[PDB]
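Student: Can you keep this structure in mind? I'll have questions shortly.
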Amino acid sequence: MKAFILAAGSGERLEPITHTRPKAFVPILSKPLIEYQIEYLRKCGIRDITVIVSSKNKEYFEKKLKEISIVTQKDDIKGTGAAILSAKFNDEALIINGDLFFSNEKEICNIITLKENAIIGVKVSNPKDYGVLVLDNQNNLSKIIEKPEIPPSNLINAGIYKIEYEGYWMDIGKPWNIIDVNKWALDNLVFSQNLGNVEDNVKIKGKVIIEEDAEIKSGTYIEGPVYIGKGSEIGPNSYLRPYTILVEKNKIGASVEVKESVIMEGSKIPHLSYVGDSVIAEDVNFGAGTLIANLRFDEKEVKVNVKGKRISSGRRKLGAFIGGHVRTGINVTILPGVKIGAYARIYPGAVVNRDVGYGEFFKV
Amino acid sequence: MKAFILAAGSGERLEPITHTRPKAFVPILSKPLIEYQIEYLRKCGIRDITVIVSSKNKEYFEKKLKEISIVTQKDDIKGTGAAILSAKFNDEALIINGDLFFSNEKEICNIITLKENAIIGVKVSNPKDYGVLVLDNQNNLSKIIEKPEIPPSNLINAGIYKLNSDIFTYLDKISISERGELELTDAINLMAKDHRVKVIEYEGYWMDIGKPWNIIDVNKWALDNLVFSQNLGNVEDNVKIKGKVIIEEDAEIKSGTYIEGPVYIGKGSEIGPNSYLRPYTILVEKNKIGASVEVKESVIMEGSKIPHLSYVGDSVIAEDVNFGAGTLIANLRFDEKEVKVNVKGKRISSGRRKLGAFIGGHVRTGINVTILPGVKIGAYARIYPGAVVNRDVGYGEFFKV
Amino acid sequence: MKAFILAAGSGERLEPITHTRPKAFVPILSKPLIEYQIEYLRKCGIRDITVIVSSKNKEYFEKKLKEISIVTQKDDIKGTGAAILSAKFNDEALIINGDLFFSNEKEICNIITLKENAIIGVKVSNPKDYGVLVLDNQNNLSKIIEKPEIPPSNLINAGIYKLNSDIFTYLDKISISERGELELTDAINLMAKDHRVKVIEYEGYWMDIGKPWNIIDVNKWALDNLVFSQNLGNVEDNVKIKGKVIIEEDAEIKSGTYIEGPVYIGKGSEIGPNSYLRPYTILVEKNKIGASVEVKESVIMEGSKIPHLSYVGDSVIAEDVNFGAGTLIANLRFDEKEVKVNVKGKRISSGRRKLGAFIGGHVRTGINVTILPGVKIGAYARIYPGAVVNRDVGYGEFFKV
Ligand SMILES: O=c1ccn([C@@H]2O[C@H](COP(=O)(O)OP(=O)(O)OP(=O)(O)O)[C@@H](O)[C@H]2O)c(=O)[nH]1
Ligand SMILES: O=c1ccn([C@@H]2O[C@H](COP(=O)(O)OP(=O)(O)OP(=O)(O)O)[C@@H](O)[C@H]2O)c(=O)[nH]1
């Protein structure tokens, strides 16, 4: 049985994260999204896995993977969903959307035994987004109607094609979903351990994962669940609160407080800062005194521009989404929902009250 | 013996605190000002206590007070005089101003034995405010001069009276004052021209809570005199504690916190990790103090939260306030002169070299807010992130630059 | 053998430090620069030491030094040449530039035995600044070329001379230089045309303190070489200490403090609670470092205080300074190019990728002040709360936006 993972989108809705990485390598704890997919396919025995990507997303993927077939897309644009065609298979195949996270693999294992065409569906609370599966009287696919303002049922297209899905399901469309899955993963996929190094006068409570070569210095105080990734350097006198995820080689410093945030590879928050309910991408540097607001005065849900459309995040508390290789000056101030583009620089003292462009030098 | 507490001012001079509570419920440690009064009256045996309030806030008082008589004032005319006109007594009564804090009750106990009209006087360093008692050659009340500028003595009206039904006569005689009010003090002045009106000098600690920095004053004094080192709450390891520290029940204090007394930590409060409470920090109830937050000589009222990266010095923060991360208060002027505060539109020295801010109830500050010395921020205000607050801020104001 | 220390420059290049002290009293750890000089002279036995200063600051030097000879410079004519014209010596003398720090004294000891004119030279990486010594075929002084651009060798003038009375002759011969000064180097250049003038190469550590970041340079070196882990002070529990840490007497260090050496904590200082001193923190004397304050690679001079919520990196803060809560120093530029500093009105690279600020004596910053890399702030300045300091700030300036 062949299998295909459909990347090749350009996750615009997941900017600024996707300015610098394909959505396939969105980190969930230590591992990129696509690795979970490959991993769970192999638990069904699949072995021959191909990823449909776009040049010049073309690898990248090659650098990152890893004994797997990388094949590009061509060449009009639409689908659905692609194209599709760039995949070469005779007989059957397993097609899986490359922006899915799913917990168990059991329904994929089950679906590949069948010789009829079959697809997986999943129940959700918000079927008015996603494509709803309408079934006939013998529970086969009548049609997939999409955006149906008037949703016939709660059963939607789970995006695995060759059955109702059981476990945890999430597509990573908008940036705050990066928080969603990472919270879930920290709750479900990993367990209290310490392969790193912790000094005296460090308080630790609840589920705390400390990976190898991670240093945690005196005065630090950790309230779980927390994930501290390999090579990270915490403290002295840091404070990590529940659902802090530091994916790899992160610097958290004196008088710095993190909460319910995903902070990606190599990013550093060295002094006098509070990061709440945020996603900070790779190789970011916060200047001393950089602060993120995560609550609006009226306590209404924080809104975010996603493809130029102003949209509720469904979160009462949401911070910022910082792109890769951003540097903030000292005493920077960032407002709720704000997106800051990859490679931006925020001039000292700035109050960031609007989205900031790729490469922008935002100085007042 | 009946007793009346006069509590139907709108304490304008105590704004912003009084935007959201009657001055009678200004917290001194865990207890409201009026409760100390009722408490100390009962130590004299008084039992029948009535509070003259203004409808509305009639009702408030009803919610808060339990088996004490709540009676409103007549809505036409204002004044302490107008207040007892709504008071029904009898023969004698004990009248006490509802903005007073006094330590011992001994002179009230003493004064209520006499059957002459008598009032209590008290020596202060600034008699040019308050009403000065001028006495005759036999130490009875000649007259009460209001804010004399040329003060005959230091002995001023302590605002505890024992008075007979005759005052109601003199209350009709006298008419409205310069500020549009029916001053009881005028009535007493006629009464002393005369009944013989006896003037008992007060011994202990005395303070009226007129201006907002007096909230700090009494609370320091209470922490120094009325309570003693204890811990009914929970303290983690690596918490340093020095001096007088009171930790009330259900109060959590987390590792890294460092406390230099005297400090009062009220019930339900959550301190740390890595907080720093310095001398005369008063957290009245259910306060959140967080990582890299430092408090000093400040009264922080019910339910207010300072969760990150802030310094609060020499300030009064009222109830259900929220400081955004990085909110700072300045408490010293560049020239080190005494910090000035606008009180009823008048710019006035606080007598303090170090004074921070007075924040009203339900204020929220954004992150990286910066507040200057002496500033008043009105109840329900919102300060925009990054704002520099260099002027008083209105009730409800969205101050955004 | 007489000796003269030349200390009558303006040290303009070392502003703002020199607004309030002569360069001779730039602190290197606990001791002023000149004391190291005197100290190391005496290790050669010299005993009769004179310092050529500028009246006033005559001044000063008298208050700080006895009984070392203090002698002013004369006639509204400047220069090292003008300096020794005020120096009175028959026969020989040792002349040493009063802005030098040198580790060993061995070459001075050696040079004073000779009876020829001799000077010390020293190899450096940047000989295009400084005066290069060109030697003849028998290693005596051919000439000193000033800032050659095409540097013949790496061997430059170390600014220690042994000279005979003959120099006074050559001092009258030569006349004013391009920059309006009487250069002693010109006199020595004539003298070498010739007396035979011997050039001894210097061995150890050598540094002139011309620009403000050199204060950091020597202080790092001193902390690495001249002092060793000890604790004559007091340290509370939950204080972490790593690496070389010097704690002088009457210094208090409170719980939560975390120290990563090498660090020097001068006498009388008060650290913590929850402070964080990182490598090459030098607190020279009586310094206050407070909660949620972090210092790094910085020299912080007598009596200065950083009490709350601040980060000082790669900076020099002079005496009796006060940083308001939330005062931050930026030490890195966005492009990571070397930080530039105005030095005598010329914009100049510091050679440092990471450089913070140079704060003059008696400066006060308001809360939430924000200071940019390379910035100089003049003595006695005041920075208004919330200000972003993005330019040099004047002596006495009230910088408010
Ligand atoms: O109409 C009134 C006026 C005053 N009082 C009561 O008399 C006592 C002393 O009355 P004050 O004369 O101090 O009036 P005030 O408290 O409203 O002062 P401002 O800050 O508004 O200037 C206070 O406890 C007050 O409640 C009344 O009961 N009714
Ligand atoms: O007129 C002078 C000038 C300089 N000197 C002293 O001789 C040595 C050589 O001084 P330099 O002539 O090399 O310059 P400078 O160090 O004075 O530079 P500024 O930072 O002051 O601009 C220095 O230690 C200085 O103090 C004098 O004695 N007299």
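The residues of chain A that appear here are 1-162, 200-401 by Swiss-Prot count, in order.
Yeah, the Cβs are placed from backbone N, Cα and C, and that goes for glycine too.
Copied straight from Swiss-Prot:
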type: BINDING; residues: A:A8, A:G9, A:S10, A:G11, A:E12, A:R13, A:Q73, A:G79; note: ribonucleoside 5'-triphosphate binding site
type: MUTAGEN; residues: A:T80 to F or I; note: Loss of both GlcNAc-1-P UTase and Glc-1-P UTase activities
type: MUTAGEN; residues: A:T80 to N; note: Loss of GlcNAc-1-P UTase activity; when associated with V-97
type: MUTAGEN; residues: A:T80 to A, G or Q; note: Increases both GlcNAc-1-P UTase and Glc-1-P UTase activities
type: MUTAGEN; residues: A:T80 to D or H; note: Decrease in GlcNAc-1-P UTase activity but increase in Glc-1-P UTase activity
type: MUTAGEN; residues: A:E146 to H, S or T; note: Decrease in GlcNAc-1-P UTase activity and loss of Glc-1-P UTase activity
type: MUTAGEN; residues: A:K337 to A; note: Slight decrease in GalN-1-P AcTase activity and increase in GlcN-1-P AcTase activity
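Help me see these features in their spatial surroundings.
Tutor: The secondary structure of A:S10 (ribonucleoside 5'-triphosphate binding site), as reduced to three states from DSSP, is coil rather than helix or strand.
Under DSSP, A:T80 (mutagenesis position) is assigned to coil, being neither helix nor strand in the three-state scheme.
When other Cβ atoms within 10 Å of the Cβ of A:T80 (mutagenesis position) are tallied across all protein chains shown, the result is 9.
Sequence-distant neighbours of A:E146 (mutagenesis position) (same chain, 6+ apart, CB under 8 A from its CB) are A:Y130, A:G131, A:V132.
Sequence-distant neighbours of A:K337 (mutagenesis position) (same chain, 6+ apart, CB under 8 A from its CB) are A:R353.
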Student: Hey, which of the binding-site residues A:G9, A:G11, A:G79 is the loneliest by Cβ count within 10 Å?
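Tutor: Per-residue Cβ counts within 10 Å for the binding-site residues A:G9, A:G11, A:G79 bottom out at A:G79.
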Student: Of all the binding-site residues given, A:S10, A:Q73, which residue's CB has the most CB neighbours within 10 A?
Tutor: A:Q73
Student: Find the Cα-to-Cα distance between A:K162 and A:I200 in angstrom, rounding to a whole number; note that the 37 residues connecting them are absent from the deposited model.
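Tutor: Computed span over the unmodelled residues is 11 Å.
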Student: Looking only at C-alpha atoms, tell me how far A:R13 (ribonucleoside 5'-triphosphate binding site) is from A:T80 (mutagenesis position), rounded to the nearest Å.
Tutor: 18
Student: Which of the binding-site residues A:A8, A:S10, A:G11 has its Cα closest in space to the Cα of A:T80 (mutagenesis position)?
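Tutor: Checked the binding-site residues A:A8, A:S10, A:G11; minimum Cα distance to A:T80 (mutagenesis position) goes to A:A8.
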Student: Give me the count of other Cβ atoms within 10 A of the Cβ belonging to A:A8 (ribonucleoside 5'-triphosphate binding site).
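Tutor: Cβ-Cβ neighbours of A:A8 (ribonucleoside 5'-triphosphate binding site) within 10 Å number 25.
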Student: Three-state secondary structure of A:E146 (mutagenesis position) from DSSP?
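Tutor: Looking at the DSSP assignment, A:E146 (mutagenesis position) belongs to a strand.
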Student: Looking only at A:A8, A:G9, A:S10, A:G11, A:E12, A:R13, A:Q73, A:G79, which the record lists for ribonucleoside 5'-triphosphate, tell me the maximum pairwise CA distance in angstrom.
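Tutor: Across A:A8, A:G9, A:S10, A:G11, A:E12, A:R13, A:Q73, A:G79, the widest Cα separation comes out at 20 Å.
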